[PDB]
Amino acid sequence: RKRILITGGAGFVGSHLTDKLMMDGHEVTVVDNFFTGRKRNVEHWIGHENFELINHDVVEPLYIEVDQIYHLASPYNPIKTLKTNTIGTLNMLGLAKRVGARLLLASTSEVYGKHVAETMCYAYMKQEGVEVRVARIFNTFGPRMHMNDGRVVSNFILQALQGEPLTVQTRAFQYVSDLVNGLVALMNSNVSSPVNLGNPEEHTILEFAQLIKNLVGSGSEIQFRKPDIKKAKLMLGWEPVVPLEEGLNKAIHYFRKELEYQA
Amino acid sequence: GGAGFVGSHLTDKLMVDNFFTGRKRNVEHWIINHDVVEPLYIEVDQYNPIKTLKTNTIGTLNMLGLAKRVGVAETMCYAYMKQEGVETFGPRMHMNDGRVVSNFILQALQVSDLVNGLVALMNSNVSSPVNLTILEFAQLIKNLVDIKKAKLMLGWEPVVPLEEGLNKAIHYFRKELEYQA
Amino acid sequence: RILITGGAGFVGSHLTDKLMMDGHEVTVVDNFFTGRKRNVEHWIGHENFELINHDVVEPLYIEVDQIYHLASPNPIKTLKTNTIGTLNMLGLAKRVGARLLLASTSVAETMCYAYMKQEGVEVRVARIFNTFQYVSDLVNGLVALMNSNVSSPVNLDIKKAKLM
Amino acid sequence: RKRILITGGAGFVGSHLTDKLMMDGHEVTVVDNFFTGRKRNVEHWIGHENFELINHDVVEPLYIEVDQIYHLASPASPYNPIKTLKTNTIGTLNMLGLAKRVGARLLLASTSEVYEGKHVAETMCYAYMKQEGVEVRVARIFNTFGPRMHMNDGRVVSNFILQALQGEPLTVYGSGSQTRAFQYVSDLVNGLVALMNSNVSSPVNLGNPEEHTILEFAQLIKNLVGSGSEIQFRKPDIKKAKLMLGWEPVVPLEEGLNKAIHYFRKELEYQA
Amino acid sequence: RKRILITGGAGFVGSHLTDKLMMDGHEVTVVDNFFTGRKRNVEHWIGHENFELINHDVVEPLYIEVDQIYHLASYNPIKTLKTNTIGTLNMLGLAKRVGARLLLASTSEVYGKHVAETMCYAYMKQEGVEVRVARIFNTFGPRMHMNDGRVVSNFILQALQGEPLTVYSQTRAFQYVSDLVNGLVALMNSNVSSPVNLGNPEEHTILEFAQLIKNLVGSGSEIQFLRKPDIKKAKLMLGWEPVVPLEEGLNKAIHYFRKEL
Amino acid sequence: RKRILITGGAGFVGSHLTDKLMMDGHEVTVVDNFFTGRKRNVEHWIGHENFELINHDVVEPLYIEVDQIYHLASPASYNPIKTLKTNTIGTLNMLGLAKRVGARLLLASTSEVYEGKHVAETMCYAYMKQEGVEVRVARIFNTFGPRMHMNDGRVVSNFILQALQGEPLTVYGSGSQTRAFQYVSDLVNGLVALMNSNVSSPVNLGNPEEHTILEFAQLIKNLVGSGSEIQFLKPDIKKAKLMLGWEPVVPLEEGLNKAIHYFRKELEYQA
Ligand SMILES: NC(=O)c1ccc[n+]([C@@H]2O[C@H](COP(=O)([O-])OP(=O)(O)OC[C@H]3O[C@@H](n4cnc5c(N)ncnc54)[C@H](O)[C@@H]3O)[C@@H](O)[C@H]2O)c1
Ligand SMILES: NC(=O)c1ccc[n+]([C@@H]2O[C@H](COP(=O)([O-])OP(=O)(O)OC[C@H]3O[C@@H](n4cnc5c(N)ncnc54)[C@H](O)[C@@H]3O)[C@@H](O)[C@H]2O)c1
Ligand SMILES: NC(=O)c1ccc[n+]([C@@H]2O[C@H](COP(=O)([O-])OP(=O)(O)OC[C@H]3O[C@@H](n4cnc5c(N)ncnc54)[C@H](O)[C@@H]3O)[C@@H](O)[C@H]2O)c1
Ligand SMILES: NC(=O)c1ccc[n+]([C@@H]2O[C@H](COP(=O)([O-])OP(=O)(O)OC[C@H]3O[C@@H](n4cnc5c(N)ncnc54)[C@H](O)[C@@H]3O)[C@@H](O)[C@H]2O)c1
Ligand SMILES: NC(=O)c1ccc[n+]([C@@H]2O[C@H](COP(=O)([O-])OP(=O)(O)OC[C@H]3O[C@@H](n4cnc5c(N)ncnc54)[C@H](O)[C@@H]3O)[C@@H](O)[C@H]2O)c1
Ligand SMILES: NC(=O)c1ccc[n+]([C@@H]2O[C@H](COP(=O)([O-])OP(=O)(O)OC[C@H]3O[C@@H](n4cnc5c(N)ncnc54)[C@H](O)[C@@H]3O)[C@@H](O)[C@H]2O)c1
Ligand SMILES: O=c1ccn([C@@H]2O[C@H](COP(=O)(O)OP(=O)(O)O)[C@@H](O)[C@H]2O)c(=O)[nH]1
């Protein structure tokens, strides 16, 4: 069992990763500045002997002894984002260099500051021999996700839950636990080249509208880049195993829980 | 300290926090992550005991070092005054604090007047300190499920009755417990 | 290895002598705000003594075994000394595993029991009374209280000190 | 007349830019860490009342009162990727912060290679413009040659001048049908000053659209040098600069090559 | 009347200087880390509206708004060098910043206080800092250091104790302190940039001093064996000269030593 | 073989030292802020595995792990305040470094102690006495050779310049005053000898062989092959000779020729 640091672990993906790593009995250190993260996503672990929550900004230098580093800190405010993606990543690479820790960069499918984040990691690998991992994350959904990210899956759930009409090409979405398995898979693998972590199983916009409507139980009216993971299938033995129905239900539950709290 | 219980209701009426015991949801309808232990520079007009003690002392020292710059914590206020010329239940409250009233509500389910009193003492010239049955609470919560100095120097008094105050608090407690499921 | 903050003072300097007579590596930290360097100058030069011009509100990084924190003197500087200065010695204590004795009177106490409960700092709190009690006996009491096992407060009603 | 700061001003382009701004009577300050720049490139201005040379790294914060900022600070690649990346990102952020703090206009010297860190460098300038209202300018610079240029930059024009001067055979990869577009530095320098004082905050290509085949450069340089050397075996679109700035390369190739050949020859003789 | 900073103003020369400037109704400020100075030397003034004491090391940057800076701050060799170099750099830095006239208290052993001189003239030449350099000669009087080891202290100590005056024919000249202070203020408020000798041009041999002090102490003590100050420049520019006879001087100094012991 | 730090190693003396120590197979680190030094004087070693160049100012604290420290970082003569700070704060720092990492420090002082070089020596002995730092002090006399500052107002530099440029060789007085000059490789050998010796007291490193001003003028005139017109207007190394067994071995004509070559190459570059 290892000492793991998770930047942005108080967010959507980070908190779910935090759950799994705590379950495996690791010393998880979460660093978050709560810009888009919430203390609530990890508050169940506050007090636990192997967990620690630090209100810290990755733009500011951080000095801790850890074994692994999941760098997931990246949020409207373009300057703060650019500084986080660059100065923040440089710092985590500096920290991994100083304490001899492995760093996984949570990059994005949008690379087809995140682009230069990949490069910075490879700059430290090529030059300072820092063990790096680069995951190219595609569209991900689930509990604790940002409800108003304007994305097509979130809108349909919201509109369905409030009885509003569902206002309406293919979309690929993966459940968050799939991604979390993928990150952990990649982290402990020996693949240092970039790896696509997304769900290649696509569905049309209308198909999601019709599926979510049924799963919610609403009387709402309907008005008027596919991820290739053959590398992950082969190098990691990884693929999404959580069915669309099971994942959507857990997410619908979370949204439902949140909307009732705002009344 | 405005991301808290009294902090949020005081922010509300008038329209910096590390979210240690505060939450963003308490003020997010108006949208700095700063620990008051660290020196803060902005131009204005008006469980873990170590962190609590460092906050109340080093923190209050800063705000007095800020107040002085831009024009036991009680004693530090009067030290700055003399030397440097420097001048409860409700929603969003801590449920698991251990308070008698709070405990009864949790077992049964299973503040604006303070905001006025802070404002009234603030815009007044009184720097001197000013103050702002068990069964009957139990039987009332079950159904629904000395300030004389503030009366002469301020003319302020609590005007919200007891039942108006508990029901508004009960609503909040219920809302939270459903969220925990 | 013993560190005495405010050891160029009334009590600190008699405390300084007694500990230098027993041959401990005394280090006196002081800012001379109220303490006179004459009080301890007769020790300057010897191998065991060291005098450091230092204000406790500024962090102090030294390596000692015991800390006789007696630093206490303009009301604002007095409050920064009692609060921050104490937080800096408990931080020094916690950092170098030093046993700390507070010199309370008949807030800093609370910090001292905070660091014991939370960070496991060995602390000693002496509620000192009016001294001119004679100073030689107070040193006897402070030195006795440091090398004992009583964490709680002890007056120097001395029913507790006499029996413990 | 203005107070101008030039980061990387001790290098190839920056020093030529420095010459021009000094001649125009400005208070030019050069900030450089001499990682690839040379003090000789600007030593002629040292002592002059309007010039100041600072040994500074743009990765470290800098606080000086200026009106305009020419951000040319970026090492070249023949090397040290971490320092390059840190310079292009933390360096730019430092200068954008300065420009915001003192109300200064910043021209970023970007590159044609964006068609690393130069890309995210552009984005940061616009982030500051959009959010902090900082006046920014972005030049996308194409291949530039001339005096004070790095001779071993692996570039095709540098190699031909070198091999010709040493009587070595001029090596041509392939059939030499590939085309290369090169601008003299005083042209680029002219584009940069124009762009700075214009009101075009969108990226502007500064390059020489006049192309020539590899074989054409080989033979021209061969003749201009006067050697018995043997021959062995992204085009800049600048209509935006031509229209918004009234700028175009006006220095003929021959005049520019003679001057570059001179610099190389003077340097090679000093290394003997 | 001006805002005067005096570094080392709690020392021997420093403190008598603080006495005059305070008596003249100035706003004096002492910055001192107490390395070889004592609070009782200036305790007389603490609490006064125009006096302020600061326990401060000049090796650490200082930022106060003063008009004139008397830089007198100066066993432990490394700390002394740091104090005399960095310390002086800081006060010259301070003076450049708040436009103050700095007077350096240099010594006659210049014939690193030499470099402190050279720094003051580079800040004058290059940054336009008004500077005053006093080359100070051997001084004695009240509040002087009994155990410093100089020929005059040992000859009062050993006289007063009854111990033999230890003598190692060569000549020394000594001025009284109230005379060095009068000439320090006179140099500050003058227009002389170049260094000016502050001393007493009356040499006495080493053995002469030992028998002299004896007849002043009047104790049963025996004797057992084992750069002349030119002040003409200070005369004509400053109108300053030692006015205190040696005899009266040594008496006042013995009265300090005898009271202490 | 040791890890050696050379401050100011991009200067005249420093780069020639750097060459020698790199040839001897040491791990040489050059620290310089290029205020009077030039990267070209050392660039041939950049890329080599045992060489590292750091653009650093010794007035700023430096933390490196080394065995020996050659402290040559001091500008030549303009800006007095920066010279003063480098010689004092710069030295305090390099001694502070030496104390922290246990390194032997050689200070390059000057014969002018017969500015800031005097007090630089004292600081070294303060650290030796108080902090047990192993220190060495070389009192360097006038040195000439390739890579030297040409416009240092020095009598030999001026004579080569004026001769190379066909200008008249101006000689003040009758030119009967005498000057002693050493070639740089001689000075370097002395420095390495002084560094690896056990002599911690100051040691003069100079060429005791003196010549009159007019003698240098006429020799330099002849060695250049110029038609320049002539117009009109001491190092004691016996301790170095005995303790280190060192003495200058490079003849004057040989040293002057190599120096004349350097000046000549430089003036042509200034065309
Ligand atoms: N969410 C997706 O579907 C998706 C898609 C592609 C890529 N990704 C990648 O996955 C990672 C996790 O994203 P998410 O969807 O959980 O977003 P999120 O906002 O839930 O997670 C970001 C977390 O980082 C923290 N943070 C941001 N800036 C910080 C700073 N300067 N200092 C300290 N903490 C800071 C925030 O407070 C938040 O807790 C992201 O980095 C993103 O690039 C996510
Ligand atoms: N509510 C009551 O009945 C009551 C009773 C007695 C005293 N008080 C006083 O009234 C004040 C209001 O209490 P509340 O009910 O709003 O508590 P709260 O916990 O809701 O709010 C306190 C806020 O201060 C912030 N904070 C704490 N330590 C900090 C630090 N070191 N740096 C930055 N921010 C920090 C927390 O994040 C929190 O938001 C409290 O300070 C307390 O001292 C309240
Ligand atoms: N008998 C009494 O006089 C009496 C009565 C009640 C309480 N006490 C307590 O006993 C303790 C000893 O008191 P004392 O009379 O010996 O004190 P004192 O005033 O004689 O000595 C206090 C010492 O602390 C030093 N000091 C003050 N502030 C400092 C700072 N910020 N940093 C470093 N040094 C600093 C002073 O220079 C002085 O040497 C005190 O802490 C006081 O609270 C004493
Ligand atoms: N010259 C070309 O052909 C060409 C082509 C495309 C783009 N550009 C752009 O033009 C700009 C200037 O190019 P150049 O050929 O003059 O480059 P150059 O390599 O000759 O000079 C860059 C200058 O900046 C200095 N510098 C480097 N890193 C620094 C740091 N971290 N802090 C402070 N100073 C630093 C270097 O020493 C050098 O003087 C570059 O940014 C380059 O991207 C040039
Ligand atoms: N009086 C003489 O015999 C004599 C003779 C020649 C020269 N001088 C010069 O006159 C000046 C005054 O001498 P003095 O006899 O008063 O000496 P002194 O030792 O009595 O005075 C020195 C004062 O400087 C202070 N000091 C020392 N280091 C300090 C630091 N780092 N920061 C702040 N304060 C510091 C000490 O606390 C002390 O008060 C000295 O500079 C000395 O060089 C004196
Ligand atoms: N050659 C001589 O004639 C001679 C005579 C007497 C003494 N010396 C001494 O020999 C040493 C070498 O002198 P030189 O002739 O090589 O002169 P130089 O000017 O060529 O060497 C000084 C070197 O130190 C560097 N430097 C200056 N300030 C610095 C700082 N703050 N940080 C880092 N580097 C800095 C300069 O860039 C330069 O490379 C000097 O200490 C000088 O005092 C030389
Ligand atoms: O005059 C200045 C002001 C800013 N900075 C640097 O530029 C960075 C970015 O500035 P910004 O305003 O974005 O950051 P902030 O000061 O608000 O934290 C800062 O970290 C500073 O280090 C600078 O070099 N010169």
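Sequence positions for chain A are given in Swiss-Prot numbering; the residues included correspond to 88-162, 170-206, 234-289, 295-350, 361-399, in order.
This entry, so its header tells us, was determined using X-ray crystallography, 2.9 Å.
Cβ atoms are placed via backbone N, Cα and C, with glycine included.
As given in Swiss-Prot:
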type	residues	note
BINDING	A:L149, A:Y150, A:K177, A:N185, A:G188, A:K191, A:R192, A:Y245, A:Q248, A:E249	UDP-alpha-D-glucuronate binding site
MUTAGEN	A:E204 to A	Reduced UDP-glucuronic acid decarboxylase activity
MUTAGEN	A:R361 to Q	Strongly reduced UDP-glucuronic acid decarboxylase activity
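Structure with Swiss-Prot features highlighted.
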residue: A:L149; record: UDP-alpha-D-glucuronate binding site; Cβ within 10 Å: 19
residue: A:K177; record: UDP-alpha-D-glucuronate binding site; Cβ within 10 Å: 21
residue: A:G188; record: UDP-alpha-D-glucuronate binding site; Cβ within 10 Å: 17
residue: A:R192; record: UDP-alpha-D-glucuronate binding site; Cβ within 10 Å: 11
residue: A:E204; record: mutagenesis position; Cβ within 10 Å: 11
residue: A:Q248; record: UDP-alpha-D-glucuronate binding site; Cβ within 10 Å: 14
residue: A:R361; record: mutagenesis position; Cβ within 10 Å: 10
Pairwise CA distance, A:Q248 (UDP-alpha-D-glucuronate binding site) versus A:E204 (mutagenesis position), rounded so that it is a whole Å: 26
Recorded positions near chain D, Cβ-Cβ under 8 Å, from A:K177, A:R192, A:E204: A:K177
Cα-to-Cα distance of termini bounding the 27-residue gap, A:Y206 and A:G234, in Å: 13
Residue pair A:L149 (UDP-alpha-D-glucuronate binding site), A:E204 (mutagenesis position) - Cα distance, angstrom, rounded: 28
Rounded Cα-Cα span from A:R361 (mutagenesis position) to A:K177 (UDP-alpha-D-glucuronate binding site), Å: 27
Secondary-structure category, per DSSP, in which A:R361 (mutagenesis position) falls: coil
Interval of 5 unresolved-in-model residues, reported as the Cα distance (Å) from A:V289 through to A:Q295: 11
Cα-Cα distance in Å between A:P162 and A:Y170, where 7 residues go unmodelled: 9
Rounded Cα separation (Å) that holds between A:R361 (mutagenesis position) and A:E204 (mutagenesis position): 9
Gap-flanking C-alpha distance, A:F350-A:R361 [10 residues absent from model], angstrom: 23
Cα-Cα distance linking A:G188 (UDP-alpha-D-glucuronate binding site) and A:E204 (mutagenesis position), given in Å to the nearest integer: 25
Recorded positions close to ligand 1 - of A:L149, A:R192, A:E204, A:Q248, A:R361, only those whose C-beta is under 6 Å away: none
